[PDB]
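This report concerns only the one structure given below.
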Number of protein chains: 2
Amino acid sequence: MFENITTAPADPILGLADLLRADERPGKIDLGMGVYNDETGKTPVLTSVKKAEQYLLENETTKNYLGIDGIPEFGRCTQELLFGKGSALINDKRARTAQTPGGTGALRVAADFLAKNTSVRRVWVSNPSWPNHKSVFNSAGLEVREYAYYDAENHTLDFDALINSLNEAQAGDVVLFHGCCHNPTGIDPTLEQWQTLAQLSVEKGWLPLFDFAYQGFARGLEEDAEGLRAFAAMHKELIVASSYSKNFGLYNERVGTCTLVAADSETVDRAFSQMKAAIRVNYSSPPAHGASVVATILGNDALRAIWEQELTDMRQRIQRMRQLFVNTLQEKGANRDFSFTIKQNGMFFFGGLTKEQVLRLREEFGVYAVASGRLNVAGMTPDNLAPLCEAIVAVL
Amino acid sequence: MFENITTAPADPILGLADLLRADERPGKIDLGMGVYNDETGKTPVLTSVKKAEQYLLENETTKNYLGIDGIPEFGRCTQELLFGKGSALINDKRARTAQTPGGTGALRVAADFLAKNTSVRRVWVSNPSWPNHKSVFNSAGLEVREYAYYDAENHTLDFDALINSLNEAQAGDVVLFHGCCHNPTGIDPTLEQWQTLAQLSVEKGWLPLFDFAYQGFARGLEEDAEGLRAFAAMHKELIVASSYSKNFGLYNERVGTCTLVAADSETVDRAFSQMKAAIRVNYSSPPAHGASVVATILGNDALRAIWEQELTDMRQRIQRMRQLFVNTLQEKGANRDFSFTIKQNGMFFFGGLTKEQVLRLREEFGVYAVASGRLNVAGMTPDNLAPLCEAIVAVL
Ligand SMILES: *Cc1c(COP(=O)(O)O)cnc(C)c1O
Ligand SMILES: *Cc1c(COP(=O)(O)O)cnc(C)c1O
Ligand SMILES: O=C(O)CCCC(=O)O
Ligand SMILES: O=C(O)CCCC(=O)O
């Protein structure tokens with residue numbers, strides 16, 4: 001069977017981990033995968049998470065199966081983060097959430113759901129976007145098209161090109177939108193633009209699909225949900241996949257959700273039964289630990305208070321880091337002006353380097369970034385900032 | 001989109017959980033899902049697991065991503081449980097294991113792997129078998145055929161019918177075998193029969209796929225692996241999916257593995273890269289907690305000692321329970337002779353009731369079992385044994 005099998009090409013993001021382990025040069029700077037690092041260059045487990053785990057340890061009595069859609073309390077809590085306390089969606093019982101294995105698992109289930117229960121044939125992904133998007137939808141059997149988004153020249157959102165290219169999207173097509181902190185550009189639509197996209201969407205007949213992986217990293221929990229919420233108030237149906245890997249620092253515990261929204265409760269229930277069937281045929285039920293931790297935190301006011309301050313701290317460290325990055329670059333006499341970095345939201349720096357420049361960075365300096373020229377700013381520490389900038393200047 | 005969607009039919013096993021929550025009659029007896037229960041009718045978290053969790057709590061420093069195939073130490077440990085300490089497979093580096101979300105996740109990944117990287121078009125499943133098998137393979141796009149196995153009349157393995165029906169399996173076909181504790185019959189092949197199937201398999205050109213969900217529940221860890229091992233010594237390629245939900249009582253933490261075996265290390269590596277690609281497009285990486293617990297236990301001699309005694313205890317409680325079950329049935333003046341129950345391995349009782357009899361059991365008595373007439377013996381306690389047997393006698 002396996003005699004003619006070809007070696008699959010390494011993942012453009014995850015492949016960096018393998019490369020790094022083989023490179024024994026001490027001063028390696030990892031700016032690849034989008035995980036948070038503290039001032040010491042370590043990705044630690046939040047204090048709020050440790051405390052919740054303590055609670056679980058002491059009060060957990062069984063590890064019996066969770067139910068296809070997972071921990072009920074967890075779904076309720078995620079809905080409020082996304083839609084808001086007194087959301088009409090929540091109150092009209094138009095939403096159903098399923099706990100999934102990370103944000104990727106959520107995208108996979110929505111894709112399987114779509115592929116087999118609707119007439120959806122294609123999904124529109126921004127150009128550029130997280131690489132795994134195309135892969136997830138294509139493996140489900142869906143065709144993936146791309147719409148204009150970034151403006152490499154001005155480093156902004158080319159709204160006109162976005163709209164003009166999306167006019168090719170027919171009714172019944174899925175249009176994938178990043179809730180906030182657009183991976184990898186860091187450029188998000190203004191609230192005004194979100195409303196325009198919302199009205200255009202309903203008018204054209206698109207099925208919105210939001211990918212929320214960084215809620216809380218742009219401006220704050222609620223502020224970051226404005227885009228989705230503008231879409232929620234006008235749409236009958238929509239799908240939203242979120243992750244808790246980044247904002248809770250629970251990467252390996254695989255915590256995320258897939259939410260379905262329909263015109264009413266009976267439609268959403270009928271649809272949700274098919275989503276559960278797609279899950280039963282994948283992993284059966286989701287992993288409890290990570291979601292249990294998230295439910296425990298959000299549900300307890302004290303733990304929630306500590307968690308929110310931790311999220312605020314992380315965001316604040318990244319914002320200060322990108323400013324310090326641009327400042328140090330000028331001191332090293334960097335060729336180009338990278339001030340646009342400060343306008344980007346999230347953990348990434350994008351639009352400054354070329355593929356060959358990043359290749360030379362790892363080759364000659366041991367600095368690891370994604371081939372598209374995307375650097376994890378959250379991986380920059382006061383200690384490595386200097387030798388890193390020196391590496392960049394020598395490559396410009 | 002979701003206007004014409006049909007309601008998916010409830011799962012034949014998992015659907016019991018929903019039914020039970022709506023039935024408010026106090027004396028409900030749950031004998032559906034195959035989860036272990038102690039003398040009090042509770043499914044607790046093992047002491048060995050609690051201790052490992054304590055260790056994790058104290059010594060875990062990060063929750064950063066695990067790597068597509070998961071915790072390396074965990075894969076190594078699972079290979080020894082399955083193949084044995086000095087296995088040639090391990091030493092010739094012909095095996096590669098991927099940590100997956102439970103045993104179902106493992107079956108799903110192997111299915112996606114098969115469907116897209118090999119010429120496999122069909123899988124042979126025993127009649128009967130766990131219901132989710134067909135579903136998992138069909139959703140992957142593979143055709144599912146069935147081979148004779150059980151003998152309802154004599155309550156044994158109809159070996160002749162098995163072989164005779166499997167002769168319809170062409171070379172390049174996948175043949176799914178349950179490692180031990182056949183779900184739901186509880187009838188497994190004798191070691192002699194395993195060797196016959198092994199020789200027949202190689203001669204016919206079948207691709208073996210073992211489902212290991214109850215290793216340690218029939219006779220013991222090693223004894224239960226004899227069947228697979230007889231197949232391993234003669235086969236170049238094979239796939240094995242295992243679960244740790246039952247033998248470690250880590251149901252909701254979703255712990256399992258998918259192992260690939262090829263003629264040599266280079267072939268297995270080439271093949272394994274495609275399996276990783278299939279995972280990246282599903283859930284990206286697996287949940288660390290459950291597997292971390294399993295790695296911690298198996299790796300530490302003291303914890304392993306406690307765990308093995310816990311497994312021995314569980315098995316011993318089920319063996320005593322089925323004997324007490326048959327004994328109490330005769331005292332209640334049961335119509336039929338159910339002594340064959342004692343010959344079955346695992347947590348289940350199968351072959352005594354009809355669909356209508358199980359319907360009447362939940363309807364009139366609140367006793368819940370699977371519609372196929374399969375009862376979870378591990379759910380029987382000294383307290384419920386009597387009213388349960390009374391319910392059965394009144395239905396015979
Ligand atoms: C991180 C990320 C994901 C994946 O979420 P997981 O929890 O790691 O599976 C999905 N989409 C985007 C845009 C991401 O940044
Ligand atoms: C329990 C079981 C599974 C599922 O394993 P999970 O860890 O629950 O996903 C698979 N196959 C058989 C035969 C089982 O009994
Ligand atoms: O790729 C992933 O699965 C996680 C890191 C996210 C990113 O770097 O875009
Ligand atoms: O069905 C499942 O997913 C778990 C219980 C196993 C069984 O009852 O066969």
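Using the three backbone atoms N, Cα and C, a Cβ is placed for every residue, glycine included.
Swiss-Prot has this to say about the protein:
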BINDING   B:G34, B:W130, B:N183, B:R374  L-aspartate binding site
MUTAGEN   B:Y65 to F or S  Slight changes in activity
MUTAGEN   B:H133 to A  Slight increase in maximum velocity of the overall transamination reaction between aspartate and 2-oxoglutarate
MUTAGEN   B:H133 to N  Decreases to 60% in maximum rate of the overall reactions in both directions
MUTAGEN   B:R280 to V  Reduces first-order rate constant over 25000-fold
MUTAGEN   B:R374 to F or Y  Second-order rate constants are reduced by >5 orders of magnitude
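Features as recorded by Swiss-Prot, highlighted on the structure.
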residue: B:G34; record: L-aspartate binding site; contacts (Cβ under 8 Å, 6+ apart): B:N183, B:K246, B:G346, B:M347, B:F348, B:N376, B:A378
residue: B:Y65; record: mutagenesis position; contacts (Cβ under 8 Å, 6+ apart): B:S284, B:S285
residue: B:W130; record: L-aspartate binding site; contacts (Cβ under 8 Å, 6+ apart): B:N183, B:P184, B:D211
residue: B:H133; record: mutagenesis position; contacts (Cβ under 8 Å, 6+ apart): B:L107, B:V125, B:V144, B:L176, B:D211
residue: B:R280; record: mutagenesis position; contacts (Cβ under 8 Å, 6+ apart): B:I68
residue: B:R374; record: mutagenesis position; contacts (Cβ under 8 Å, 6+ apart): B:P184, B:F348, B:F349, B:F350
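A distance below 8 A between C-beta atoms marks B:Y65, B:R280 as the recorded positions from B:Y65, B:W130, B:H133, B:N183, B:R280 lying next to chain A. Annotation note: B:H133 (mutagenesis position) sits in a helical segment as assigned by DSSP. Proximity to ligand 4 (Cβ under 6 Å from any of its atoms) holds for none of the mutagenesis positions B:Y65, B:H133, B:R280, B:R374. Those residues noted as binding L-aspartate (B:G34, B:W130, B:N183, B:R374) have their most widely separated CA atoms at a distance of 11 Å. The Cβ neighbour count for B:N183 (L-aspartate binding site), using a 10 Å radius over every protein chain in view, is 23. Selection of the recorded positions B:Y65, B:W130, B:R280 by a Cβ distance under 6 Å from ligand 2 yields, in sequence order, B:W130.
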